[PDB]
Protein chains: 2
Amino acid sequence: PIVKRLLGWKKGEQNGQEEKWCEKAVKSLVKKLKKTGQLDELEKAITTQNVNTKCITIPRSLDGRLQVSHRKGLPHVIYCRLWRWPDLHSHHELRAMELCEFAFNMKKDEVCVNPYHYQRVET
Amino acid sequence: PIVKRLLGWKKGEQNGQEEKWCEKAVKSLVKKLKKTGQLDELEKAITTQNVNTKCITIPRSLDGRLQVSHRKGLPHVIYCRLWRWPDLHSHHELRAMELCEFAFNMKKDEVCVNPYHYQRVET
DNA sequence: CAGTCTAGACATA
DNA sequence: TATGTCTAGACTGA
């Protein structure tokens, strides 16, 4: 369904339990977005690659990490790495685009995980 | 240390990840008991097998289950099975000894996990 | 800066 | 009842 499709745009790089984990990671995002009705703005953004899409938002946690499968990480890094930069090392190689209100660095209650609202800085 | 020792009195039956699990299971118990100074009454009860030892208590949870390693279970069953009856199927083949105030069935804030305050009923 | 652990939250059966 | 799965929050570090 939506998951298999979204996965289509860069299933998951790394040999092994990684493809399965990438699937789990898409599943979490999709489950949460359904609840808030943003699954389609996600669908648009990944496919059309339109930087000026609405902010696809997920709730933040005290420490700001997200756990999928076992694996703990920053929301926006997990997804920019999934659909844009599989090379992405950390949240330092990233920076929002002013047009993102909930751009993580703003410590808001929601976090924009729309991969097209961040640009990768080579520092 | 204390864990390697207490483990000694029935390390852990089942082939495999079990022996490692039984070790995790004793580590949980020992960690909690240290915080409340009951590790020695545990030490005494397991070694001396004295039924009339103090009630070794662990805090109960809403559902009353305890999770060790992944594996969910009832406190008193996981421990009676560890140093008494490895055959123990469920919490029905068990019953307190009147002398245990926090004998689980009493739905108190604490749960007596002293394996020598329960007796196995063959129903 | 990051890896482990588990009660409590679900969601059935 | 009874039971399995998933993770935010806590804890542990070095």
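Going by Swiss-Prot, the residues shown for chain A are 10-132, listed in order.
For all residues, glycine too, the Cβ spot is worked out from N, Cα and C.
According to Swiss-Prot, the feature Zn(2+) binding site maps to A:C64, A:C109, A:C121, A:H126. Swiss-Prot documents A:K33 to R as a published mutagenesis change and attaches the note Slightly decreased monoubiquitination. Here the residue is the original one, but Swiss-Prot notes a mutagenesis experiment at this spot, A:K40 to A: Little effect on interaction with DNA or JUN. Abolishes interaction with DNA and JUN; when associated with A-41; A-43 and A-44. Under its mutagenesis annotations, Swiss-Prot gives A:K41 to A the following note: Greatly reduced interaction with DNA and JUN. Abolishes interaction with DNA and JUN; when associated with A-40; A-44 and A-43. A:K53 to R appears in Swiss-Prot as a published mutagenesis result, with the remark: Slightly decreased monoubiquitination. Looking at Swiss-Prot, the entry for mutagenesis of A:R74 to D says: Reduced interaction with JUN. Loss of transcriptional activity and cooperation with JUN.
Projection of Swiss-Prot feature records onto the structure.
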residue : record               : CB count, 10 Å
A:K33   : mutagenesis position : 15
A:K40   : mutagenesis position : 11
A:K41   : mutagenesis position : 17
A:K53   : mutagenesis position : 16
A:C64   : Zn(2+) binding site  : 19
A:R74   : mutagenesis position : 13
A:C109  : Zn(2+) binding site  : 21
A:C121  : Zn(2+) binding site  : 26
A:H126  : Zn(2+) binding site  : 26
| field | Residue pair A:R74 (mutagenesis position), A:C121 (Zn(2+) binding site) - Cα distance, angstrom, rounded | value | 13
| remark: Same-chain neighbours of the Zn(2+) site, Cβ within 8 Å of the mean position of the Cβ atoms of A:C64, A:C109, A:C121, A:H126 and not counting those residues, run in sequence order as A:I65, A:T66, A:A105, A:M106, A:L108, A:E110, A:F111, A:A112, A:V122, A:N123, A:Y127
| When DSSP states are folded down to helix, strand and coil, where does A:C121 (Zn(2+) binding site) land? | strand
| Any idea what DSSP makes of A:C109 (Zn(2+) binding site), helix, strand or coil? | coil
